[PDB]
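First comes the structure, then the notes that go with it.
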Amino acid sequence: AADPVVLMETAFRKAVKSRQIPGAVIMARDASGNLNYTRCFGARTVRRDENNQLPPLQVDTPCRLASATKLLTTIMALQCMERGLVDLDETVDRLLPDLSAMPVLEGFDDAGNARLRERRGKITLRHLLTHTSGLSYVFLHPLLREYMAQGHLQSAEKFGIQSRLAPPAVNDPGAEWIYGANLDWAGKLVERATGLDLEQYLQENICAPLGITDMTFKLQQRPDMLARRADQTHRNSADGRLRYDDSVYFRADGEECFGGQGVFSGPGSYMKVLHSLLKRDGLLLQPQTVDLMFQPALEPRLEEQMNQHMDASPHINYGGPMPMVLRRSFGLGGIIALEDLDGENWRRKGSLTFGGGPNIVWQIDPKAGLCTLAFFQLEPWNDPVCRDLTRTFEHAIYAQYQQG
């Protein structure tokens, strides 16, 4: 290895030895196809097995991707566009007439009555994939917070509407960037345009081309990869020690396919998606279509307010290991760096990035010719030693690779 990489590798092993992280999978690939950096550290749980050992994280270990699923669903959405089933600026009301019928929540009275209102303008597939449709996640928006407390989402059952699709919009399309259930809608777009449930689409149109056999929504129907699945671990906010996280169990996710989250896979298979997109090999997506994913999709006003929002909310930190304050846009699939994160030393301008709940982070850097993947199974998102370790990971392999 190189000097910076052996120091980073030691930084990781000390975090496993000193109980800071349970484990991590770390992977980096070149566009030229001759960088194959993949290391594994520590365990896939904090729970000791029947053997009284910690079973190790490994490159094929099935892992909860959480919101890192959104990238996969962006590909499925764009795959449908390539095939002339949809168009980016086609109104969604053909394939999503239930979304298109939803109103926008304007606010409340002094009496406390909810003011619903007809949407101004039409929602498009491009809006969904850039989080500019105008819908938010309930627990983020103060209007949706109260709307939920009033109990108006309880009637979704009656009309057969799915819980995650139930909330009304908080704004019009093209007004704001707002993080929401857009890929859950995009997933529905894909299903009804193609006539297949997401899971069969994923298998046929993403796993098969790349030779993947450990990527699925239905983890319960795969006993072989369920037997060696990673566990979730949570970091205590009090003492900073890590404990077993059994929150998934009590939630009962339970065989329900949606495009925003839900997919389990090995880190190796997820890097295979990042790798294909980087080298323009056409197995998932037409190179011209990939070019679009890295194009700033946001209008100047929208990107200005998206930066304001992200810069003003460090407790969420969408741009994980990147500088807390940084000029970004959004392409189709993730956040785009509108500038070099640190001259030639780190991610270059035009690089695409998004992450996942258990501190999963991916990035693709066309201009630098690199793509990296930092894979953890540790909550909450925006964890400091995960963020820090990832930061030292990227810096190290960018350094080794590009000069000398």
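Per Swiss-Prot, chain A residues shown: 10-413, in order.
This deposition comes from X-ray crystallography, 2.5 Å.
From the backbone N, Cα and C atoms, a Cβ is placed for every residue, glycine too.
The active site, acyl-ester intermediate annotation in Swiss-Prot covers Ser76. Secondary structure from DSSP puts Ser76 (mutagenesis position) in a helix. Taking a C-beta cut-off of under 8 Å and a sequence gap of six or more, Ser76 (mutagenesis position) has these contacts in its own chain: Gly269, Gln270, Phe363, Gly364, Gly365, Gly366.
In the shown protein chains, 9 other C-beta atoms lie within 10 A of the C-beta of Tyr258 (monacolin J binding site). Look at Swiss-Prot and you will find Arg73, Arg173, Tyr188, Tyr258, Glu388, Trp390 tagged as monacolin J binding site.
Summarising the annotation, Swiss-Prot assigns 2-methylbutanoate binding site to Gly366.
DSSP gives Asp12 (mutagenesis position) a helix state. Cβ contacts within 10 Å of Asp12 (mutagenesis position), excluding its own Cβ and spanning all protein chains shown: 11. Record note (Swiss-Prot), mutagenesis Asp12 to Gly: Strongly increases simvastatin synthase activity upon overexpression in E.coli; when associated with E-26; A-40; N-60; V-86; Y-161; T-190; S-275 and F-334. The unchanged residue is displayed.
The annotation that Swiss-Prot gives for the mutagenesis experiment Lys26 to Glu reads: Strongly increases simvastatin synthase activity upon overexpression in E.coli; when associated with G-12; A-40; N-60; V-86; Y-161; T-190; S-275 and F-334. Other Cβ atoms within 10 Å of the Cβ of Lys26 (mutagenesis position), summed over all protein chains shown, number 10.
For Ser76 to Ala or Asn, Swiss-Prot lists a mutagenesis experiment annotated as follows: Abolishes enzyme activity.
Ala86 (mutagenesis position) carries a helical DSSP state (H, G or I). Listed in sequence order, the residues of the same chain lying 6 or more apart from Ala86 (mutagenesis position) and placing their CB within less than 8 Å of its CB are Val95, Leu134, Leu137, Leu138, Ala195, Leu198, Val199. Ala86 to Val appears in Swiss-Prot as a mutagenesis experiment; the accompanying note says: Strongly increases simvastatin synthase activity upon overexpression in E.coli; when associated with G-12; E-26; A-40; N-60; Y-161; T-190; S-275 and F-334.
Under the three-state DSSP scheme, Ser109 (mutagenesis position) falls in the helix class. Non-local contacts of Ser109 (mutagenesis position) by the CB criterion (under 8 A, 6+ apart in sequence, same chain) comprise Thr100, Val101, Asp102, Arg128, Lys131, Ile132. Annotation of the published mutagenesis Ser109 to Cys in Swiss-Prot: Strongly increases simvastatin synthase activity upon overexpression in E.coli and abolishes activity with LovD-bound alpha-methylbutanoate; when associated with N-4; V-9; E-26; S-28; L-35; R-43; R-96; the original residue is retained in the structure shown.
Around the Cβ of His161 (mutagenesis position), the number of neighbouring Cβ atoms within 10 Å comes to 16. Here Swiss-Prot describes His161 to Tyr as a published mutagenesis experiment; the accompanying note says: Strongly increases simvastatin synthase activity upon overexpression in E.coli; when associated with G-12; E-26; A-40; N-60; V-86; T-190; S-275 and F-334.
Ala190 (mutagenesis position) falls outside any helix or strand according to DSSP and counts as coil. For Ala190 (mutagenesis position), the same-chain residues lying six or more positions away in sequence with a CB closer than 8 A to its CB are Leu144, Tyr146, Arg173, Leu174, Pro176, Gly269. Listed in Swiss-Prot as a mutagenesis experiment, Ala190 to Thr is described as follows: Strongly increases simvastatin synthase activity upon overexpression in E.coli; when associated with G-12; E-26; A-40; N-60; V-86; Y-161; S-275 and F-334.
The C-beta environment of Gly275 (mutagenesis position), restricted to residues of the same chain at least 6 apart in sequence and closer than 8 Å, consists of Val68, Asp69, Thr70, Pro71, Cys72, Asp223, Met224. Listed in Swiss-Prot as a mutagenesis experiment, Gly275 to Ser is described as follows: Strongly increases simvastatin synthase activity upon overexpression in E.coli; when associated with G-12; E-26; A-40; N-60; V-86; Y-161; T-190 and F-334.
Quoted from Swiss-Prot for the published mutagenesis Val334 to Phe: Strongly increases simvastatin synthase activity upon overexpression in E.coli; when associated with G-12; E-26; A-40; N-60; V-86; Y-161; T-190 and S-275. Listed in sequence order, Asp320 are the same-chain residues at least 6 apart in sequence whose CB falls under 8 Å from the CB of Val334 (mutagenesis position).
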Between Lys26 (mutagenesis position) and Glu388 (monacolin J binding site), find the distance joining the two CA atoms and give it rounded to the nearest Å. 19
Recorded monacolin J site residues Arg73, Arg173, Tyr188, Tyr258, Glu388, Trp390, farthest C-alpha pair in Å: 26
Fewest neighbouring Cβ atoms within 10 Å among the binding-site residues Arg73, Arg173 goes to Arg173
Roughly how many Å separate the Cα of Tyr188 (monacolin J binding site) from that of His161 (mutagenesis position), to the nearest whole number? 21
Rounded to a whole number, how many Å is the Cα of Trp390 (monacolin J binding site) away from the Cα of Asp12 (mutagenesis position)? 30
Out of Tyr188, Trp390, the listed binding-site residues, fewest other Cβ atoms within 10 Å surround the Cβ of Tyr188
